[PDB]
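Colleague: Below is the structure I would like to discuss, written out as structure tokens.
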Amino acid sequence: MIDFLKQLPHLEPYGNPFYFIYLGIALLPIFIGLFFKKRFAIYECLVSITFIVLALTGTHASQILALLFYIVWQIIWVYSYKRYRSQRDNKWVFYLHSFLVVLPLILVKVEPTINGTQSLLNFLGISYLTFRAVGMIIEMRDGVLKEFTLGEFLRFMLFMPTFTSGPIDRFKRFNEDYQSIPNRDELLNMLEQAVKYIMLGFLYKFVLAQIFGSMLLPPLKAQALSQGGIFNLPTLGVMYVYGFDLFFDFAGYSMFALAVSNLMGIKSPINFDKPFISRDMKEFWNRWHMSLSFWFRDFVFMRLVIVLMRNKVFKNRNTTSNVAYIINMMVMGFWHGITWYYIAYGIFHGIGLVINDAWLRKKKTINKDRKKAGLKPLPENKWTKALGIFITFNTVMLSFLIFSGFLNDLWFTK
């Protein structure tokens, strides 16, 4: 039972160049299919199940049961609420369902911070899969989503390319994208896009992520640890080198995911948009890990602001935002894991955003004052842009040093 699947080979999803040979052959019939407006549902299900299983059949291949459990568990609570929301709509039934849907994820995250081991509920894609599930409970709550097949739901939820850690997606647009197969040239354009993406991914993940991550980072950490203190010039090195490695590996992955998704005929959400040339903290979050970023924006932040408006709990328009920023970014930190440095990374980006949002209000009223004063509006050239970039780039790189937990190694290994 547990025995056979540990005797089946492990394929790290987008792990090497060779992975793309197998997946390529695999997807080829699906793609050719899309040219004749046909899909092959059973074949699609088989090939999805294979690559998910192969991603999960490590030395700890037990997680396939954890996935099996999870799939069943979600079917219960999604249908539990679907059947319920037909007739009655209540605040507290909603919360309980929402909690129960995120409950397996909470337990996975809470487990190493209580025993120092993994939950048996844990499987690779869990932290990203939960968004797809919760999303539906949220969308059904607001009555923007009503009818859907168990198939439609399961397709969307365990979509293979974006499974391991891929772009988060929402049901309504995924389903609508899957419904209508794109015309011959529009579809051929995707194939062009996919090779472009794959080749670029190769450069990022297999070359640059390798240069930063495994050639430059390990001696710089050895340097900074043997130096000691609260900070040092090698620790400034680790900060920049790690940040780039984190970028190239994750953005490289994301392109692979995007490309493979394209060969399946659906264009999944994008994750990065030159995030370093961002001049602003607000702009950075419109450019970095966008699928996640935008998810928290609509399903955590916007929904918190709405409930704080509902009671008008806070004095003014500015404290309600600033609280919600800090809460939203803290929950995001929590989602990464319950360690000091993840929560630290969270509150950092919160105060980071409030500082930013405050200056935007202030800068607006300096221009307002200047207009009445008769002066020219505050300078907006290339040097000002360059300055903004310098601020945020360094803010953001510093945040990644917190996020790496190298600071925990530098300070607390005692």
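Just so you know, the numbers here start at 1 and follow the chain as drawn.
So how was this one determined? The header says X-ray crystallography, 3.3 Å.
Positions of Cβ are set from backbone N, Cα and C atoms, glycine also.
Taken from Swiss-Prot, the feature active site applies to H336, supported by experimental evidence. Swiss-Prot documents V305 to D as a published mutagenesis change and attaches the note Reduced binding to DltC.
For the listed features, I'd like the structural context: burial, neighbours, distances.
Modeller: Listed in sequence order, the residues of the same chain lying 6 or more apart from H336 (active site) and placing their CB within less than 8 Å of its CB are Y342, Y345, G346, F403. DSSP assigns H336 (active site) to a helix.
DSSP classifies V305 (mutagenesis position) as helix under the three-state reduction.
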